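Asks: First the structure, which I've put down as C-alpha cells, then a few questions once you've had a look.
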Amino acid sequence: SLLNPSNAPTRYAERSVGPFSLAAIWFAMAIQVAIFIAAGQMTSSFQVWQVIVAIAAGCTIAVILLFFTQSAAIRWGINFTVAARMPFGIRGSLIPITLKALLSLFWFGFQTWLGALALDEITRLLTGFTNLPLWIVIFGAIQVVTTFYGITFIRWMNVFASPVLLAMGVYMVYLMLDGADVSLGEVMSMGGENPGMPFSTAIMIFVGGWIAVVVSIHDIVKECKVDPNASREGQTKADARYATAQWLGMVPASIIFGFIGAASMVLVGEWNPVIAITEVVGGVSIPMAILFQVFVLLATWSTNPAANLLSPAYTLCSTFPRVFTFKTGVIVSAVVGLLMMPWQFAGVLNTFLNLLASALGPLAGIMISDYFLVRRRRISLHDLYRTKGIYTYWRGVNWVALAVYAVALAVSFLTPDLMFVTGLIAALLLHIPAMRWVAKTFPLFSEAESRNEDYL
Ligand SMILES: O=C1NC(=O)/C(=C/c2cccc(Br)c2)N1
Ligand code: NA
C-alpha cells in the first residue's frame, strides 16, 4: 500500500477553494518578477502592444490546457504525482515526474533568490549590512513555514495580496507614464526594433512559462469545491467555471505587469522597474524604495510557494509515504531546491521557457488522453494506491507510455517554433493506439473502482 494521510484523495468536506478563490490565487500567482524579464526582452523582437497580445494569447492557451488537466483532480481530489501513475507505471511515472519535480524545484530557488534580493535591499537601505545568502536561507525557511499551512495560508495570503499588488502596479504605470510625460498609447508601440523572432514563438514563450504549473495543477486544484451529484453537463460547466476563473486571474494580472516589464525596457533600457522608475523620476526617497522591495517580496510570496514548493512536497510524501509527510516533504524540497543554486544558470528565460514547453508538452498530452479518451474518465482510486493492480503494468512501469513520450518528443523537434503544440498533439494522438495495444495484455478497468466513493 502506498497510501498515507498526506497523499490521500481529498474528501468532499475537506475542499476549500471555489471559483472566485482560485482566481484570487492565480491573480497574485501571475504577479511575479520573471514576467518583467520575459516581456521586457520581448520588446527586442516586437512592439509592446503585440507583446501584450502574445501574453493574452499565451495566457489563453494555458487556460485551454488547464480545463483538461484539472478535471480529474477536481472531481477525484488526487495528487499530480499519484495521477501520473495511470498512463505511465506506478514507478514508471517517476521518470517524467522526476523531470517535472526538478523543473518545479528550479523555479523555487530562483524566486527565493529574487525574494532574498528584495529583503537584502530593504535591510541595506536601513542597516547598510548586505549579506544575501543568510537572507536566502531565512526566506527559504519562511516560505517553508508558511507552506506548512498548505493551501489554507496560500488562499488567505493571495486574496489580500491581490488588490494591494493590483494597486501598487496601477500606481507603477502612473509614476512611469507621468514622470516620462508619455501617454499609454504612445508607449504601446515604441518597441520591436530588431525583428526575427516569429510571433508564434512569442506566444510559445509565455505558454512555456506556466507549463509546469499547468501540467501539474492537481496539487492546487485537488482542493477546489465540487458537487459529487452533478452530471456530465453539470461537471462540464463546473470545469468551465473553474477554467474561466483561472483566465480572469492570470490574464489581467500578467498583462498589467507584463506591460510594466516591457515599458521599463522601452523607456530606459532596463526590464527592472526599480531602475526604470528611479531614473525617469530622478531618484526616490528611501521609504518609496523600501516599498518597491516590499512589493517584490509580496510578489514572490504570492507565486513561489503555491507554484513551486507544493508539487515536489507531494511528490516526496507520496512516493516514500512512510518516509515523508507533506510538511516533511516541504522541508526536503526547499533544501534540495536551494542547493540547486539556479541563480547561476547561463542564459535568458525565453529560450528556457521555449525549452520547458517542448519538454512537458507530450506529458500533458498523454495525461489528458489517458483520462479523457482511453479510459473515458472511468478510474480506480483503489489501484492508484497499491503496488500491484491495473496500473502496475510491466513490474511497475508502463514502457509503452515511456515510448510514446519519446516518439512524440522527436516529432516535436520537427516544428521548432511550435514544438510544444505538436508534441502535445502527437502524444495525445499516439497514446490512443498505444493504449489499445496495452489493453490486450493489461486491463483498463477494475472491479475495485466501485470503492472510489469510499475514499471521498
Ligand atoms: O512554473 C513556474 N514556476 C514559476 O516560478 C514560473 C515562472 C513564470 C511563469 C510564467 C511566465 C514567466 Br516569464 C515565468 N513558472
Ligand atoms: Na506572486
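By Swiss-Prot numbering, chain A shows 11-466, in order.
Method reported for this entry: X-ray crystallography, 3.7 Å.
Cβ coordinates come from backbone N, Cα and C, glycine included.
According to Swiss-Prot, the record shows the following:
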type	residues	note
BINDING	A38, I41, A309, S312, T313	Na(+) binding site
MUTAGEN	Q42 to N	Modest decrease in uptake and binding efficiency
MUTAGEN	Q42 to F	Strong decrease in uptake and binding efficiency
MUTAGEN	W117 to F	Reduces moderately the uptake efficiency
MUTAGEN	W117 to A	Reduces dramatically the uptake efficiency
MUTAGEN	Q121 to N	Partial decrease in efficiency of both binding and uptake
BINDING	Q121, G219, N318	substrate binding site
MUTAGEN	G219 to I or S	Reduces both binding and uptake efficiency
MUTAGEN	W220 to A or F	Little effect on uptake efficiency
MUTAGEN	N318 to A	Significant loss of uptake activity and a substantial reduction in binding efficiency
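Walk me through the surroundings of each of these features.
Replies: DSSP assigns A309 (Na(+) binding site) to a helix in the three-state reduction. Taking a C-beta cut-off of under 8 angstroms and a sequence separation of 6 or more, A309 (Na(+) binding site) has the following same-chain neighbours: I41, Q42, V43, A171, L175.
Under DSSP, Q42 (mutagenesis position) is assigned to coil, being neither helix nor strand in the three-state scheme.
A helical conformation is recorded for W117 (mutagenesis position) in the three-state DSSP classification.
Within the same chain, the residues at least 6 positions away from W117 (mutagenesis position) whose Cβ sits under 8 Å from its Cβ are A222, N314, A317, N318, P352, listed in sequence order.
Sequence-distant contacts of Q121 (mutagenesis position), defined by Cβ-Cβ distance under 8 angstroms and a gap of at least six in the same chain, are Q42, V43, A44, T310, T313, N314, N318.
In the structure as shown, the Cβ atom of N318 (mutagenesis position) sits within 10 Å of 26 other Cβ atoms. Under the DSSP three-state reduction, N318 (mutagenesis position) is assigned to helix.
Within 10 Å of the C-beta of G219 (mutagenesis position) we count 28 further C-beta atoms, all protein chains included.
Residues near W220 (mutagenesis position) in space but far in sequence (CB under 8 A, at least 6 apart, same chain), listed by position: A72, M260.
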Asks: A38, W220, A309: which of these recorded positions put a Cβ within less than 6 Å of any ligand 1 atom?
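Replies: Passing the 6 Å Cβ check against ligand 1: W220.
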Asks: So for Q42 (mutagenesis position), how many other CB atoms are inside 10 Å of its CB?
Replies: 24
Asks: Would you kindly give the Cα-Cα distance separating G219 (mutagenesis position) and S312 (Na(+) binding site), rounded to the nearest Å?
Replies: 16
Asks: For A38 (Na(+) binding site) and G219 (mutagenesis position), what Cα-Cα distance in Å is obtained after rounding to a whole number?
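Replies: Between the Cα atoms of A38 (Na(+) binding site) and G219 (mutagenesis position), the distance comes to 16 Å.
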Asks: When you measure from each Cβ to the nearest atom of ligand 2, which of the mutagenesis positions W117, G219, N318 fall under 6 angstroms?
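Replies: Checked mutagenesis positions vs ligand 2; nothing flagged, none.
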Asks: Can you list the residues of the same chain, besides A38, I41, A309, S312, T313, whose Cβ falls within 8 Å of the Na(+) site's Cβ centroid?
Replies: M39, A40, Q42, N168, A171, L175, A263, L308, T310, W311
Asks: Taking the centroid of the Cβ atoms of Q121, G219, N318 as the substrate site, which other residues of that chain lie with their Cβ within 8 Å of it, listed in sequence order?
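Replies: Surrounding the site, in chain order, are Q42, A44, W117, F118, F120, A222, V223, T313, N314, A317.
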